[PDB]
Amino acid sequence: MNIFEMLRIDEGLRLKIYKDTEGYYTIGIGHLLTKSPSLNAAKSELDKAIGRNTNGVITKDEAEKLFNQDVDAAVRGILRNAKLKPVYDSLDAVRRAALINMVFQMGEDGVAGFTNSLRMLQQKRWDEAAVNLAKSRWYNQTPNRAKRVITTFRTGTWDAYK
Ligand SMILES: [Cl-]
Ligand SMILES: [Cl-]
């Protein structure tokens, strides 16, 4: 298992514009297009992102390309973030995947706000961090996915994904 396969399990793949769990226009592998309610504003962002007139539909290859950029940007955002970087550097390979997953879903600012859990992860207090991570809107809103990420942090194994 690796970060790509992990995220592919959590986000799915859709080749036509769809609405995410929050109700926002998305396409491919969890690629957020816009927070705007307008489907046209979404199609516009979509075409800008792909470099062609898509009419709301893309191919698998195009979906995968967006995905590659998005994972890349997630990692680089962590590395540039003063709050996140030290956490990431402290972690083993599996748990690093878990932090990347959170960042991809909720953005850098979002994760960076989990101050207390971050400190606990850094200190390697697994069980405590798992308990604190669960007290969040994130966990309340997407409990199945959150549990999977949380289990990855607690255990340092890919069990939740197998
Ligand atoms: Cl883009
Ligand atoms: Cl869920």
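Every residue number used here counts from 1 along the chain in the order it is shown.
Each Cβ is built from the backbone N, Cα and C atoms, and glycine gets one as well.
Swiss-Prot has this to say about the protein:
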ACT_SITE  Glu11  active site, proton donor/acceptor
ACT_SITE  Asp20  active site, proton donor/acceptor
BINDING   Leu32, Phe104, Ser117, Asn132  substrate binding site
MUTAGEN   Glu11 to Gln  Complete loss of activity
MUTAGEN   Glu11 to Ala, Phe, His, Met or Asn  Complete loss of enzymatic activity
MUTAGEN   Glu11 to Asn  Loss of 84% of enzymatic activity
MUTAGEN   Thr26 to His  Facilitates transglycosylation more effectively than hydrolysis; covalently bound substrate
MUTAGEN   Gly30 to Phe  Almost complete loss of enzymatic activity. The enzyme is destabilized by 1.5 kcal/mol
MUTAGEN   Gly30 to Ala  Almost complete loss of enzymatic activity
MUTAGEN   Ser117 to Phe  10-fold decrease in enzymatic activity
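Among the recorded positions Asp20, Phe104, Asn132, the residue whose Cα lies closest in space to that of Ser117 (mutagenesis position) is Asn132. Straight-line distance linking the Cα atoms of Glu11 (mutagenesis position) and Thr26 (mutagenesis position), rounded to a whole number, equals 11 Å. With respect to their backbone Cα atoms, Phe104 (substrate binding site) and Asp20 (active site, proton donor/acceptor) stand 14 Å from each other. According to DSSP, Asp20 (active site, proton donor/acceptor) sits in a coil region rather than a helix or strand.
For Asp20 (active site, proton donor/acceptor), the same-chain residues lying six or more positions away in sequence with a CB closer than 8 A to its CB are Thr26, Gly30, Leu32. The DSSP secondary structure for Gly30 (mutagenesis position) is coil. For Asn132 (substrate binding site), the same-chain residues 6+ apart in sequence whose C-beta sits under 8 angstroms from its C-beta are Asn116, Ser117, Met120. Here substrate is bound by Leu32, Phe104, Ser117, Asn132 per the record. The longest Cα to Cα distance in that group is 27 Å.
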